[PDB]
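Below: one structure, written as structure tokens.
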Amino acid sequence: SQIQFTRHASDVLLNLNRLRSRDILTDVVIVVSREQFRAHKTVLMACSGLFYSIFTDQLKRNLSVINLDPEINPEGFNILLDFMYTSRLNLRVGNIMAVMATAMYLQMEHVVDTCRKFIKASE
Amino acid sequence: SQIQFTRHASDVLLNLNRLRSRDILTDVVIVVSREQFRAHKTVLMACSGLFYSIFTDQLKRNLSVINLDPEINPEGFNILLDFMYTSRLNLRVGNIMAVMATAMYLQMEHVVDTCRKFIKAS
Ligand SMILES: S=C(NCCc1ccccc1)Nc1cccnc1
Ligand SMILES: S=C(NCCc1ccccc1)Nc1cccnc1
């Protein structure tokens, strides 16, 4: 029965995305084939089961560069990364396959389930 | 156009608080009176105009310890910090004055406005 601020959670994510847009206190580079994506570790492990298992390990917690698998589509990771910071996922008929594969790799089980619904609703 | 996850922002904030509870990637110690509070700077800058101005400054951006004005109540600040990581304010008759004052200091305009509404209602 504490007083709840209905917008506070999304206003924090918005400001966090702004800090990423200005490159303020970002602490890791994600390398996907050729492309590089800078982000905050905390946001990364709060959304992805793979980044969680990487940074939860005290041995890997201080890494500033993560090389994803060479098979991982860079544009798919870019879509999922922007989803982490905005709650808005951009599924298209031309990217659904790459986005879903990337989601399973990053272990984002809710995004994977949504990708299936999108697939089922397009067959 | 894009698919909106209505519970996503809230689930992210919940997982951030879990990281704070286990002290994973906490990167600053906020000291009030003599009590230490461990937090993530990004969460602090996103919720507080004070912590925004502090950590935007390249002189203080990477400091490990920030000491607040000793006029600030610790229990009150603990309530604002908890609200930062949860969206829930433990606003009570016996702490609203301390919570509002601490909110003004941290430059948290929305929490101040909500405090004044409850005072004006009484
Ligand atoms: S921070 C955090 N906490 C969840 C705690 C948990 C860890 C593992 C299993 C259940 C809960 N990240 C996370 C972890 C995993 C997936 N997606 C995000
Ligand atoms: S990240 C951020 N504001 C995003 C950019 C902004 C800077 C200044 C004013 C509005 C927005 N933190 C903040 C700053 C000030 C108050 N409360 C939180």
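Going by Swiss-Prot, the residues shown for chain A are 7-129, listed in order.
Determined via X-ray crystallography, 2.5 Å.
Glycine is no exception: its Cβ is also placed from the backbone N, Cα and C atoms.
Under mutagenesis, Swiss-Prot gives A:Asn21 to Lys with this note: Abolishes interaction with NCOR2 and HDAC2, no effect on interaction with CTBP1 and transcriptional autoinhibition; when associated with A-116 and 376-Q--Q-379. For the recorded site, A:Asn21 (mutagenesis position), the DSSP three-state label reads helix.
Experimental mutagenesis is annotated in Swiss-Prot for A:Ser59 to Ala, with the remark: Abolished ubiquitination by the SCF(FBXL17) complex. A:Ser59 (mutagenesis position) has a Cβ environment of 12 other Cβ atoms inside 10 Å. For the recorded site, A:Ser59 (mutagenesis position), the DSSP three-state label reads helix.
Under the DSSP three-state reduction, A:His116 (mutagenesis position) is assigned to helix. The local packing around A:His116 (mutagenesis position), expressed as other Cβ atoms within 10 Å of its Cβ over all shown chains, amounts to 14. Swiss-Prot gives this note for the published mutagenesis A:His116 to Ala: Abolishes interaction with NCOR2 and HDAC2, no effect on interaction with CTBP1 and transcriptional autoinhibition; when associated with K-21 and 376-Q--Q-379.
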Spatial separation of A:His116 (mutagenesis position) from A:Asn21 (mutagenesis position) - C-alpha basis, Å: 23
Alpha-carbon spacing, A:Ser59 (mutagenesis position) to A:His116 (mutagenesis position), which is rounded to whole Å: 17
